[PDB]
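Novice: Before I ask anything, let me first share the structure, which is written out below as C-alpha coordinates.
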Amino acid sequence: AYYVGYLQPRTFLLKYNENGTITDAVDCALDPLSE
Amino acid sequence: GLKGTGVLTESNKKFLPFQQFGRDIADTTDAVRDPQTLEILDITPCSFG
(Lines of atoms letter the chains of each structure in order from A and count residues from 1; the text may use other names and numbers.)
(Lines give C-alpha, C1' and ligand atoms only; values in the text may rest on other atoms or scores of the structure.)
Protein backbone atom coordinates (compact mmCIF):
# COMPACT_ATOMS: atom_id res chain seq x y z
CA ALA A 1 0.00 0.00 0.00
CA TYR A 2 1.21 3.48 -0.91
CA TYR A 3 0.06 6.81 0.45
CA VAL A 4 -0.36 10.20 -1.24
CA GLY A 5 -0.76 13.43 0.71
CA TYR A 6 -0.86 17.05 -0.35
CA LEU A 7 1.06 20.04 0.94
CA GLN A 8 -0.43 23.21 2.41
CA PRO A 9 1.18 26.48 3.55
CA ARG A 10 1.05 25.92 7.29
CA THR A 11 2.83 27.25 10.39
CA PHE A 12 4.49 24.80 12.80
CA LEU A 13 6.25 25.08 16.15
CA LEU A 14 9.06 22.53 15.88
CA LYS A 15 10.51 20.82 18.96
CA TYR A 16 14.25 20.56 18.39
CA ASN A 17 16.04 18.43 20.98
CA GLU A 18 19.58 18.81 22.35
CA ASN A 19 20.91 16.71 19.45
CA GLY A 20 19.28 18.89 16.80
CA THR A 21 16.62 16.30 15.97
CA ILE A 22 13.01 17.44 15.54
CA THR A 23 11.11 15.27 18.02
CA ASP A 24 7.64 16.87 18.09
CA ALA A 25 5.57 19.55 16.36
CA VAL A 26 2.35 21.54 16.77
CA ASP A 27 0.14 22.24 13.74
CA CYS A 28 -0.77 25.85 14.54
CA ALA A 29 -4.05 25.79 12.57
CA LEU A 30 -5.36 22.40 13.76
CA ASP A 31 -7.55 23.16 16.77
CA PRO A 32 -7.74 26.14 19.23
CA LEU A 33 -5.58 24.29 21.77
CA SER A 34 -2.89 24.22 19.08
CA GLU A 35 -3.35 27.96 18.48
CA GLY B 1 29.50 35.01 2.12
CA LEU B 2 28.45 34.89 5.78
CA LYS B 3 30.15 37.97 7.24
CA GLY B 4 30.77 38.35 10.94
CA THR B 5 33.20 39.09 13.74
CA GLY B 6 34.15 36.78 16.58
CA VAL B 7 36.43 34.04 17.86
CA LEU B 8 36.39 30.76 15.92
CA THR B 9 36.63 28.19 18.69
CA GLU B 10 35.72 24.51 18.56
CA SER B 11 31.94 24.23 18.53
CA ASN B 12 31.19 20.82 20.10
CA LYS B 13 27.98 20.82 18.04
CA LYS B 14 26.60 17.64 16.47
CA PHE B 15 25.53 18.89 13.06
CA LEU B 16 23.52 16.69 10.75
CA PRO B 17 25.47 15.88 7.52
CA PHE B 18 23.41 18.34 5.45
CA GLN B 19 23.55 21.19 7.99
CA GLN B 20 25.84 24.18 7.49
CA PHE B 21 24.81 26.76 10.11
CA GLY B 22 23.91 26.73 13.79
CA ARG B 23 21.47 29.08 15.51
CA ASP B 24 20.54 29.17 19.18
CA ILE B 25 17.93 31.81 20.14
CA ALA B 26 17.95 34.45 17.38
CA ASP B 27 19.16 35.36 13.88
CA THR B 28 22.80 35.03 15.03
CA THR B 29 24.86 32.15 13.69
CA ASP B 30 26.19 30.31 16.75
CA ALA B 31 28.08 27.56 14.89
CA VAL B 32 29.35 27.22 11.32
CA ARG B 33 30.83 24.40 9.24
CA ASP B 34 34.32 24.87 7.81
CA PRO B 35 33.95 24.91 3.99
CA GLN B 36 37.23 23.00 3.46
CA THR B 37 37.73 20.51 6.31
CA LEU B 38 34.03 20.13 7.35
CA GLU B 39 34.96 20.87 10.97
CA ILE B 40 32.14 22.50 12.92
CA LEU B 41 33.33 25.83 14.34
CA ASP B 42 31.72 28.02 16.98
CA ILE B 43 31.04 31.72 16.53
CA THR B 44 31.37 33.60 19.80
CA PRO B 45 31.56 37.41 19.40
CA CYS B 46 34.64 39.10 20.84
CA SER B 47 34.71 40.01 24.52
CA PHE B 48 32.76 43.12 25.45
CA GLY B 49 31.09 44.95 28.30
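Just so it is clear, chain B uses Swiss-Prot numbers, and the residues here are 545-593, in order.
We read in the header that electron microscopy, 3.6 Å was used to get this structure.
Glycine too: its Cβ is placed from the backbone N, Cα and C atoms.
Here the residue is the original one, while Swiss-Prot reports the natural variant B:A570 to D with the comment In strain: Alpha/B.1.1.7.
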Novice: When DSSP states are folded down to helix, strand and coil, where does B:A570 (variant position) land?
Specialist: coil
Novice: Identify, in sequence order, the residues in the chain of B:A570 (variant position) that are 6 or more apart from it along the sequence and have a CB within less than 8 Å of its CB; answer 'none' if there are none.
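Specialist: Those within reach of B:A570 (variant position), by Cβ under 8 Å and sequence separation of 6 or more, number none.
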